[PDB]
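Asker: Following this message is one structure expressed as structure tokens.
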Amino acid sequence: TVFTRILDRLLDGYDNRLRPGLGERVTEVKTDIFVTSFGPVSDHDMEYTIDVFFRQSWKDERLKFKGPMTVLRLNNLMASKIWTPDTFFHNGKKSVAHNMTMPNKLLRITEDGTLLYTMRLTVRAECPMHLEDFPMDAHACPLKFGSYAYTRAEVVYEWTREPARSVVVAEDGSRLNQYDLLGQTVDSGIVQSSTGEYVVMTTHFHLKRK
Amino acid sequence: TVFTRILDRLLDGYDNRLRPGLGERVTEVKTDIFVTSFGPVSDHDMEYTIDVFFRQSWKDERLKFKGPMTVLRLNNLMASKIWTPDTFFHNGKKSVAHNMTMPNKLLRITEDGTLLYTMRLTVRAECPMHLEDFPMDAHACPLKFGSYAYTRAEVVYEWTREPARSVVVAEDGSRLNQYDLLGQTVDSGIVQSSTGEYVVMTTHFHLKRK
Amino acid sequence: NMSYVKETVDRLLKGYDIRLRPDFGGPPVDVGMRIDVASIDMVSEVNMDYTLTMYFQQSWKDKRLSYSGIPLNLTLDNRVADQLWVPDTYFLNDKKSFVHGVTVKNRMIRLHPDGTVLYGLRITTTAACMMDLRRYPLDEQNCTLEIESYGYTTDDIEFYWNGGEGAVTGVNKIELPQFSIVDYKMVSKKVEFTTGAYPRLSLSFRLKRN
Amino acid sequence: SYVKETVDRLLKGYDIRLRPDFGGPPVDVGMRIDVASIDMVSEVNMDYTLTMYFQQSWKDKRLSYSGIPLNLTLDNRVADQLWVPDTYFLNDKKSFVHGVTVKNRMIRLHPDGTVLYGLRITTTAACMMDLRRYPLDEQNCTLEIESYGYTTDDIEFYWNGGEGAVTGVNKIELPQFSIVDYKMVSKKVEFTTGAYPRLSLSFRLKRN
Amino acid sequence: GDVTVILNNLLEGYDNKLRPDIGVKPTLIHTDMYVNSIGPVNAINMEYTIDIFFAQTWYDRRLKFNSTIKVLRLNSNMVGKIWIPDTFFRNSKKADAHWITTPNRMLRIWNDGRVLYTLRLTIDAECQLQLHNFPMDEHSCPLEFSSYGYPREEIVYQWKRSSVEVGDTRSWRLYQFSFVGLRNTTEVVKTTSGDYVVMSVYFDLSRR
Ligand SMILES: *[C@@H]1O[C@H](CO)[C@@H](O[C@@H]2O[C@H](CO)[C@@H](O[C@@H]3O[C@H](CO[C@H]4O[C@H](CO)[C@@H](O)[C@H](O[C@H]5O[C@H](CO)[C@@H](O)[C@H](O)[C@@H]5O)[C@@H]4O)[C@@H](O)[C@H](O[C@H]4O[C@H](CO)[C@@H](O)[C@H](O)[C@@H]4O[C@H]4O[C@H](CO)[C@@H](O)[C@H](O)[C@@H]4O)[C@@H]3O)[C@H](O)[C@H]2NC(C)=O)[C@H](O)[C@H]1NC(C)=O
Ligand SMILES: *[C@@H]1O[C@H](CO)[C@@H](O[C@@H]2O[C@H](CO)[C@@H](O[C@@H]3O[C@H](CO)[C@@H](O)[C@H](O[C@H]4O[C@H](CO)[C@@H](O)[C@H](O)[C@@H]4O)[C@@H]3O)[C@H](O)[C@H]2NC(C)=O)[C@H](O)[C@H]1NC(C)=O
Ligand SMILES: *[C@@H]1O[C@H](CO)[C@@H](O[C@@H]2O[C@H](CO)[C@@H](O[C@@H]3O[C@H](CO)[C@@H](O)[C@H](O)[C@@H]3O)[C@H](O)[C@H]2NC(C)=O)[C@H](O)[C@H]1NC(C)=O
Ligand SMILES: *[C@@H]1O[C@H](CO)[C@@H](O[C@@H]2O[C@H](CO)[C@@H](O[C@@H]3O[C@H](CO)[C@@H](O)[C@H](O)[C@@H]3O)[C@H](O)[C@H]2NC(C)=O)[C@H](O)[C@H]1NC(C)=O
Ligand SMILES: *[C@@H]1O[C@H](CO)[C@@H](O[C@@H]2O[C@H](CO)[C@@H](O)[C@H](O)[C@H]2NC(C)=O)[C@H](O)[C@H]1NC(C)=O
Ligand SMILES: *[C@@H]1O[C@H](CO)[C@@H](O[C@@H]2O[C@H](CO)[C@@H](O)[C@H](O)[C@H]2NC(C)=O)[C@H](O)[C@H]1NC(C)=O
């Protein structure tokens, strides 16, 4: 009743096509990843599988409000009417967005203006290994991701928590048959292409056979 | 020139989500099929392929008209607006409603109010198979179908012709390679569901391994 | 009279906010699961998964969809499900899932004069099952199926089994070619994450290798 | 400038849900297929995979324009705003229009009215295989091109060009089979609902 | 909201259905790709898969805006509102774009009217292993593209850099053969619909 008047106000003058602060500050996207189940590593295809709750958060100065509630747990139909980052996995092969009774998305707009847009995904990506030591080896499967259409001067990715404590694997989340997930290591990074210097969040999964 | 103006007279005031006769007599849908081919049986996962022309007919008195043409042979884009029933196959575990250039659906509105509506399907229905006699098999694979959301007090399925003649297989079309089609057998039952009571059109196909 | 019904159906959809859950900003609304298991389709010890087809039914009492004149349990078309609020219930251990689209999308919208919305889905889930291959003739699995909301904390909605033990129907009518159902058990559970706490209904059952 | 308002008036008041010459003569639809590949003639599944440039040309009096002495090749997002025939394939199992960058679909109008249509379709078509002679047998797997909801009192099919309506077949090389001959067949097919026109393109497959 | 003013003003009176130089110029398009990976050459289906970043560059005189910002960077939301040329890979079995997490479509608009547009595309093309010598393999593996509807009078593809124009990556991209270099051509292929420019890209490989 009252909240419909709020949400009908927050789209007058709003534009999908513009990041928050165009011609201004860069936008800082706080990326969090919760690994639901690290799936089976396909050795002949040379690619692994991982199920993630790919979280990301940023501040928009156009979605502020002074309603009775602080956080409005809205629906995923709302998220197609606000700006979202264009993150993509640089080594991803066949990444499916999980669609169900509703699409598995989320949007919790806050009276501060900060957002929270998480997605349930299955991204499969390249993990090149060296079979010089075939029965017993350990190598790191990379998971790189970053923006597609926005350079480092438009968007800048960050980690939500500390980088040692951002990517979280689940307790029971291991669909592995041959290997042992033991630890992960992230860093930031800049990969320059023919357009510009894009920021790339690299995540390695160190794992060894049995 | 004229026929554009008469389709809008039938669709203005017509509600796309109300069956003909809500609070009135029960909608009588008349079902016909035409088995274009009986596809190859699968002894591994106990299923079979079948592609039919699945015909339906019911009287929508809200769509009667007076024009120069006797019947109106219209596109599938018209059929998205008119109420059509939700006829699902109880044995179908994967099905393809075929579309090639348009969706393969014809809607022929007669002058009286009745209307024919059929679609070219493919049903991967499953057989509960008895393999006690694996070289000398004699099966009867069902093709149950009925409404999904509408009760027996809301829609009732009937066969168009006599029920022994209301199922037709093509004379030169069957993709069986290990079995052969002895003949068809229909039945009409009622499934007592947790939601309500539903009419169920059952169709059997009698097979024997060569 | 069908003209009185369309005036009420248009009245329920004029002023409706699809992006707001019912009693938004107040007490959580209870959504009750109802599962009618059609079949266990393809359980496989190669990909660590099993294929489940079922009738996922769910009911919730919402305030905005109430009427006084019609004594009927108003069953609308399934395209009204694209016009109303439905929960974003997902299955956490799925690998590939789909709603059956044989004739229409197999959805049920059954309104009530009270305000109870009944929502059905014939969905086929390829859920993952971590199977212990310690001893092969006596496998004795426990393959789960986890119902959980995505974008709503436990103070936004809450789950329960609609009927206690009788919410799960049809598991005794399953005939697997190599397995036998000896027990199935429904578990209600609350699970917290960094984002919030989430309700979790668990449908689990034991298999046996012959 | 001037061209944009002529395209906008061809789409103003246009009723998609009625065919050309509705309530009158049958609209004449001519077809042409450029065969791209015979990819996977599977002997187990008894099917063959065909990639083809499916082309349709019909006369439409509602889409004629006076000036502009050129052909208006429009974007592919106009075909859902125009009438196209509901041509299916009778023996398909899996098929799709290619979506390489956008959907591969051609609309080329003409100043007289002859709408030209095009698609790039990969069709997994099934065919009967006689495995009596297990080597060196000819298969004769066909492709029945038929419309769904238009009786011969509403449409007419023909191979546009006669014998030169199917090109690119002689440039195909298969590793196991070999294209020995192809032929085009026009007929009428009666059902319970009506009488529908059918084009049939055959491929005899002399296995090496 | 100052960019919202000049972005909305490029949208009224703009038809998505017409190419920019609809009567005057052949609407030349500059193109290039970044070869991100070349997957396994299976060669039983005569198929190799390749991941590229396929970019396009053309001048739309309807998109000139006055110099307030030099170039505005757009997301994947304004590609459907602007004329985008059709481009299809001629030898592709299944060329599927990447749609995950608000799809991979990049769009830039300068005040000159120049439009930069790119895609992330995975392909699987046609390449025979040329099995005269099975240990001593050689291969060509073409990758060619054209417009499906617009002929050489209405569209012209051209490389940016003369005779190479194609980048590459670190050669650890799952190639069981020896990737030894690039070469590209430009061909006018006569079809029935018209004459089309064909931009072949060759990936020379050999088994070792
Ligand atoms: C037989 O029937 C089936 C089922 O009905 C048809 O399949 C559907 O076809 C339609 C028409 O093409 C598709 O709709 C369009 O989809 C575009 C992308 O959708 C993606 O959806 C999910 C992820 O969200 C992916 O899984 C999909 O991938 C599948 O489809 C591709 C297609 O080639 C396959 O190759 C794959 O293998 C997958 O199977 C899709 O990638 C979508 O962008 C588009 O929506 C825009 O355009 C329409 C009209 O213009 C408007 O809804 C709207 O304007 C959208 O534009 C917004 O977004 C764009 C983004 O760029 C902006 O530019 C705009 O400004 C605006 O903001 C449209 O919805 C549908 O996805 C597809 N479904 C499936 C399951 O395949 C067959 O085509 C049909 N066959 C026939 C008729 O021959
Ligand atoms: C993921 O799952 C969601 C389920 O919530 C699904 O969203 C739905 O998608 C369909 C399209 O596939 C939407 O239906 C559209 O709704 C608009 C509303 O005005 C209609 O105008 C559209 O009509 C078009 O198609 C009609 C077909 O009969 C024709 O009349 C005509 O050609 C129109 O162009 C269309 O029906 C539906 O609204 C959403 N539901 C939501 C967003 O809640 C989504 O598509 C799934 N994604 C996948 C499968 O990739
Ligand atoms: C398959 O395994 C799962 C977990 O390994 C079993 O689920 C467990 O079921 C028990 C029995 O109900 C649960 O214990 C009780 O739960 C209730 C309701 O949550 C609570 O009130 C009790 O205090 C007690 O904790 C247990 O929580 C549950 N485990 C999980 C993780 O949910 C399941 O029963 C097994 N399948 C079969 C067929 O036995
Ligand atoms: C084997 O392939 C041949 C062609 O390669 C096809 O035979 C065709 O079969 C159709 C229908 O079975 C027939 O076409 C007829 O053509 C006459 C004119 O010649 C026409 O008046 C009829 O109405 C009918 O359409 C004919 O037998 C033959 N046609 C041609 C041109 O060869 C078919 O695909 C396969 N035939 C068999 C017997 O397996
Ligand atoms: C309309 O729906 C209501 C709600 O399900 C039905 O009321 C139930 O009827 C069953 C009879 O099978 C009783 O066992 C339940 O106790 C009733 N529940 C409630 C809350 O009343 C009602 O029968 C339906 N009426 C019609 C005409 O369909
Ligand atoms: C527009 O398309 C029409 C239809 O094909 C063209 O008309 C024919 O063109 C071919 C080859 O150019 C020739 O047979 C004749 O020139 C035309 N035939 C007839 C019967 O008129 C027309 O040339 C095209 N217009 C342009 C500018 O290319």
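We number chain B the same way Swiss-Prot does; the residues here are 39-248, in that order.
Method on record in the header is electron microscopy, 3.1 Å.
Placement of Cβ uses the backbone N, Cα and C atoms for every residue, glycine included.
Pulled the feature table from Swiss-Prot, pasting it below:
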BINDING   B:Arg93, B:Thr156  4-aminobutanoate binding site
MUTAGEN   B:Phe91 to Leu  Strongly decreases the affinity for GABA-dependent channel gating
Asker: For the recorded positions listed here (B:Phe91, B:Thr156), tell me which residue's CB has the most neighbouring CB atoms inside 10 Å.
Answerer: B:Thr156
Asker: I need the CA-to-CA distance for B:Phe91 (mutagenesis position) versus B:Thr156 (4-aminobutanoate binding site), whole Å please.
Answerer: 6
Asker: Taking the Cβ of B:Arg93 (4-aminobutanoate binding site) as centre, how many other Cβ atoms lie within 10 Å?
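Answerer: Its Cβ has 20 other Cβ atoms within 10 Å.
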Asker: Please report the DSSP secondary structure of B:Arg93 (4-aminobutanoate binding site), reduced to three states.
Answerer: strand
